[PDB]
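Below is one structure. I have some questions about it.
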Amino acid sequence: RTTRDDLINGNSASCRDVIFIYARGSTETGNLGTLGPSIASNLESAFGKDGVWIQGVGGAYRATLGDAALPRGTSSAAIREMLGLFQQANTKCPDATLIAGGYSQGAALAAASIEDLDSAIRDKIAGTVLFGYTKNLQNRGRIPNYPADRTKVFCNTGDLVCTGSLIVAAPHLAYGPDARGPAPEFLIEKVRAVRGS
């Protein structure tokens, strides 16, 4: 359940209407980690199995704990990997609506990638969810160059990474309920706002 490569494996002749690109947290397994699968199952319920492609950020993104201390909150190699996936989605399925998300180091990776992304592709990301956003204080709860109305941050009280630290405390591991309900609820609402239906 922790590995999904729907975009990479998918046939361009039968593109999904929605493509979700997600970055896992530090030390998590597969390319979806602990929260990704929960969001994925709810997206599948809303758009149908063939209506949405779930794609985790794998490849060069090793989710190494130490990389969270680098300038952008992740490595340059990881940012190149996620940028490449957004570019692949744009090329393979020009008409698909994109949505993204990330947890912990993956949240910093999603923010850094979206910030560097060509505006024409970035503008196709209808909504982005960030859990335990490591650059929450630094970026004042925003993703640079990306609208606030398309952003939803889940930062628990007591989760030190949300207040400028890199210390991992218990609240940082309590995003399960958010991944099962409000996060997919937000993503679904943002997709329907632009796609109708």
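We number chain A the same way Swiss-Prot does; the residues here are 33-229, in that order.
So how was this one determined? The header says X-ray crystallography, 1.7 Å.
Cβ atoms are placed via backbone N, Cα and C, with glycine included.
Here the residue is the original one, but Swiss-Prot notes a mutagenesis experiment at this spot, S58 to A: Severely decreases activity on p-nitrophenyl butyrate. Among the sequence features in Swiss-Prot, the mutagenesis site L97 to A is noted as follows: Increases activity on p-nitrophenyl butyrate. If you look up Swiss-Prot, you'll see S136 marked as active site, nucleophile. As annotated by Swiss-Prot, active site applies to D191, with the evidence given as experimental evidence. Where Swiss-Prot documents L198 to A as a mutagenesis experiment, the accompanying text is: Increases activity on p-nitrophenyl butyrate, poly(ethylene terephthalate) (PET) and polyamide 6,6. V200 to A appears in Swiss-Prot as a published mutagenesis result, with the remark: Increases activity on p-nitrophenyl butyrate and poly(ethylene terephthalate) (PET). What Swiss-Prot lists as active site, proton donor/acceptor is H204, and the listing cites experimental evidence. Looking at Swiss-Prot, the entry for mutagenesis of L205 to A says: Increases activity on p-nitrophenyl butyrate and decreases activity on poly(ethylene terephthalate) (PET).
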Here are some mutagenesis positions: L97, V200. Which one has the most Cβ atoms within 10 Å of its Cβ?
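Neighbour-count leader: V200.
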Within the chain of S136 (active site, nucleophile), which residues six or more apart in sequence place their C-beta under 8 angstroms from its C-beta?
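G57, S58, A100, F163, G164, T166, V193, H204 - these are the non-local Cβ neighbours of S136 (active site, nucleophile), listed in sequence order.
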Quick check for the class: what is the C-alpha distance, in angstrom and rounded, between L205 (mutagenesis position) and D191 (active site)?
9
Between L97 (mutagenesis position) and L198 (mutagenesis position), how far is it from one CA atom to the other, in Å?
10
Quick one: Cα separation, the residue listed as 'active site' versus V200 (mutagenesis position), in Å?
7
Could you tell me which three-state DSSP class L205 (mutagenesis position) falls into?
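DSSP assigns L205 (mutagenesis position) to helix.
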Within 10 Å of the Cβ of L205 (mutagenesis position), how many other Cβ atoms are there?
14
Who sits close to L198 (mutagenesis position): which same-chain residues at least 6 apart have their Cβ under 8 Å from its Cβ?
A100, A101, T166, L192
